[PDB]
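Let me begin by presenting the structure, written as structure tokens, before commenting on it.
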Amino acid sequence: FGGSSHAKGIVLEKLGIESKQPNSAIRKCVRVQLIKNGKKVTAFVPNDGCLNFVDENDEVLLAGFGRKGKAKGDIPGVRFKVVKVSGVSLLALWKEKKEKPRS
Amino acid sequence: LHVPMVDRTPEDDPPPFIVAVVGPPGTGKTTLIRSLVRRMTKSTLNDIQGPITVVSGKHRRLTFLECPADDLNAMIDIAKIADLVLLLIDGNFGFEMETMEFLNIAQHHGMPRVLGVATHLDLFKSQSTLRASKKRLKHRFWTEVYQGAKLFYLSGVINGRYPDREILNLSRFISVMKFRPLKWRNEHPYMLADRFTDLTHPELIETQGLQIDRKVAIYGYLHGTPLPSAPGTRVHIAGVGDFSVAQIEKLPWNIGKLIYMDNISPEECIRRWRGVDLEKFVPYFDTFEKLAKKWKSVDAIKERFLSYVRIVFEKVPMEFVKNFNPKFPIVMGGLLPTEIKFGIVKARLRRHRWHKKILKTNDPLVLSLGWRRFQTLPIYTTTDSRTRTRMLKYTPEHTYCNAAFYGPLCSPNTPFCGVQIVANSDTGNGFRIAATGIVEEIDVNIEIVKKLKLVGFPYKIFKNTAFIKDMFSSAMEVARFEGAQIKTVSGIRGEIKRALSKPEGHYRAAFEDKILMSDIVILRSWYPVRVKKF
Amino acid sequence: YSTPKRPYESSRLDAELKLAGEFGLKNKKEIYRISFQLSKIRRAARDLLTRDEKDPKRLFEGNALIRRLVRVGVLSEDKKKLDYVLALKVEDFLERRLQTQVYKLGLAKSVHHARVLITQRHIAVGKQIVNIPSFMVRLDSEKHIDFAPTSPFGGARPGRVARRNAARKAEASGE
RNA sequence: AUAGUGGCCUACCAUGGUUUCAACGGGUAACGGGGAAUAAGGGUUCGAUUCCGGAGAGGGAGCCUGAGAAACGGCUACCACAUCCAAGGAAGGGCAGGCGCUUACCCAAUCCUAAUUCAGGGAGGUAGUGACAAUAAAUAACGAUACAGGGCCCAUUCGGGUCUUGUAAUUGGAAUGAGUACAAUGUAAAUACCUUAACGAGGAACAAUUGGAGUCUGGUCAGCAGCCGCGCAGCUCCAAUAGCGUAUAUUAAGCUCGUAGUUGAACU
RNA sequence: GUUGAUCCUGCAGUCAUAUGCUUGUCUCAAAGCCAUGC
């Protein structure tokens, strides 16, 4: 980050990150270019999948992980996590409490 | 960023602004339309000829549209082309499970600016408790569905309705706040019809019959990317079908001309303009004496180094003449290359919120793709290992499928809305929303696999010297699969040795352990069934 | 009010619920605000222990502060020497609550049953019906705490559920 | 000259008038004070002030009424300056208001005016607007019986100490207001507020939550032998409570001379 | 006056910025663009 708390960005593509628990189920990562700086930053989406929701080529809101850097575990060196696509807050789309906009 | 850029520049006062009034059939929508146009034209015009051209000055002319709440098609057709949603509500909606599902359609196909209008909350409410109920609606909608919209509250002053400052607030929000761009709408030419004339090439036995379609001249204004560029292009008529246009009319020494004049040979283009085939790639040159003697000196390249439309149709057939009516609004689309084709399409789905069912693969589903509404059988499949090894029987809350079906193909991966159809007297909405998703990719000639199961139940097993007690009855089957590899759901594979002339289930096979006594010993990979075409 | 200095600390956290167990509260907010008023008095209590003997500040702002503690019904009059004021503790303001004084005076058979009897338009102390459990009785109002003229357990109406029980007998058994 | 004494203005004559416990010149971004709150009087805020004084009503010169105007919320003319045109001519002064960070009713009181014991007042008074905050407390209280116990704590241990326990609508009467509604008080005519008969519970109830762990239960996955393996759905427990998180920041363990400069005996 | 071993013990605060979820009752929260009117 540049010191602030968040950064809004654009999906370019969808990667592949797997897991060992419960078995080999895909945990994924996404590729987001920064709008304001142009640096290209990876991120992780903590849930059961939810790669299905977002899309290629849409507007996300990146957020910190809360460890002063310091990636969590066996996902390799990923430092940031995703909160809002299209302004409607993925967790609310996760339960069922919202339906996503057109784009 | 450029898709919004192509839209705004030709748009000016004769291209109108799209406004729909959507709501329940019982409430006075028509009264709000009359009192709304009472502000625009001077003070007294309270007669509805909708849709009609509302000349609101030289700054911004508009056109207003209402549709009844029982029509299943045009409720969808109005949702994707709108620029302002004006919803009229009653004092009796909010957990009505069958009347307010169109909210999700406007949610998914593109939401413009929306409005809540409260009118019957005065004949029903009489006390201070209406203030908490209005704020309760503000907790529900529209402040929760979009942050940045205004919930309006108006008096119940039904016919006899006010001209005063409250529709100056309504015409304040209409007059000031403009539209946000819709992505896949502005990449298409699309036009609303305004006037509608029927030209029959006057009376003859080849003018009326069972099969006769006549020359329909239709009239309106343009929206989106420009449609008049060329005659004979394609078009879609909603509810009726896809057609081409016959003839479109529009009402808002030079080599570059001689090349397009095809009565002239190209040597006469070169001949007139001054003074043989692409199967030879290497271009033409002259002789080595001419290029050599001509290019002895190299000085010659020394600087070379450092609006309104009148649209003609030959359509539509005679049976739609008997479906003539007051103009319940009709919209024209425009189909693109790689979407006039047919093909099998692969699309990501999930289950829909405020929906109360499950979806088997055999019940057909009504799908809205862009401008086209089509009934198609939604066969589902899943992978479980980044490769497919099964399909499913109905899409659950548990998993969320990869749906595949056959119809028109749509390359640009559009969002994808799926309505379960009901009749005109089942719920209170003309459809009810089954599922929603997105076109993931286009893929013709794909083949689903469903792995069935030949069954053998174990009882007393060892590793090398392995029988199954109860699995078969034919010997030649095992004679054919003796060159194969068998299994068990536990995951320790086997390989059948020999049938041993016992077609009783008992025969010798192989396992790379001894399969346990609470297992199920089976065989895999069955017939890859076809796709239902419709 | 004021939050305490440490939010989670073992010997104090369990000391919360043994106050919530006897008195029957619902929020430590209703514990902390009580200590907050006991905080402000006690700072003032140490101020008049520094100054001179028979200071009129120690007289007028001392003894009236002492008598007000006798007036609220907390300082017993035998300890009226301004040296028990430091020896005050938390439960004595909790003891003077309107909820707990009901149970002490028979009539409630619980501290939780009396909580329900406060908020149901029952027991008054003067001629004013009290329905806030923290009414802080002033020790001149103890033997006026009694069931209301209305609201049965006090008579002259049996009430909407007793009248409905009377209503059921007349319609099926009688007519 | 004016309503009026008067260098206020004009001609003559004289060369004068102020000032060292201080004339004049000059800074205080506070347009000025009396005043209103916290109450050291020092200070903060307002002085755009509750009372008044200076400025300006598109910019100009002239002119008026009234005892009281220098009237612009009076007039003529000049100058920039735009609106209509039947093409002769006629006309207003470039203004407010709002966003960018939806405004109504009434003179019943006070006082003022009145063609004045009538009524009026862009004087005056009465409703719209609400998690940055914050305020009280409801979501249940008390009885009863038959089945039944390997129930709980400490050392994650090896093991030890203390057994007063719950599952069943078994089941019964209590008690209430959230809300539904005449009446009256209020009365700018008047709205709300202070009151109120009439209703109103055995859990589908009259529908709290955001969290957190958990060596728990389930499903067809590298990759394969001489034999044996590996990696969404069932609940349980813990937390504050109409409040609870998340991200960023934040608090606690080379030699010597010599200037500015600094410091330095005693004593009638 | 000078060499070793054994035993005991020890090695969170923020009104401070944005954002997410739910709240039955009560009280208190420009020198840009124009809706409009002369």
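So for chain B, numbering is Swiss-Prot's, and the shown residues are 54-305, 547-569, 606-636, 787-1014, in order.
Any Cβ shown, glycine's included, is placed from N, Cα and C.
The annotation domain 'Bms1-type G' is assigned in Swiss-Prot to B:68-233.
Taken from Swiss-Prot, the feature ATP binding site covers B:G76, B:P77, B:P78, B:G79, B:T80, B:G81, B:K82, B:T83. The Cβ of B:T80 (ATP binding site) lies under 8 Å from the Cβ of B:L141, B:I142, B:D143, B:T172, B:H173, each of which sits 6+ residues away along the same chain.
A mutagenesis experiment is reported in Swiss-Prot for this position, B:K82 to A, and the note states: Strongly decreases binding to GTP. Packing around B:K82 (mutagenesis position) is summarised by its Cβ count: 21 other Cβ atoms lie within 10 angstroms of its Cβ, all protein chains included.
Here the Cβ of B:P77 (ATP binding site) has 19 other Cβ atoms within 10 Å, regardless of which shown protein chain they belong to.
Cβ neighbour counts within 10 Å, taken over all protein chains shown, single out B:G76 as the most crowded of the binding-site residues B:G76, B:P78, B:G79, B:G81.
Those same-chain residues not listed among B:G76, B:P77, B:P78, B:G79, B:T80, B:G81, B:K82, B:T83 yet with C-beta within 8 angstroms of the centroid of the ATP site C-beta atoms are B:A122, B:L141. Under DSSP, B:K82 (mutagenesis position) is assigned to a helix (H, G or I) in the three-state scheme.
Other Cβ atoms within 10 Å of the Cβ of B:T83 (ATP binding site) number 14 in total over all chains.
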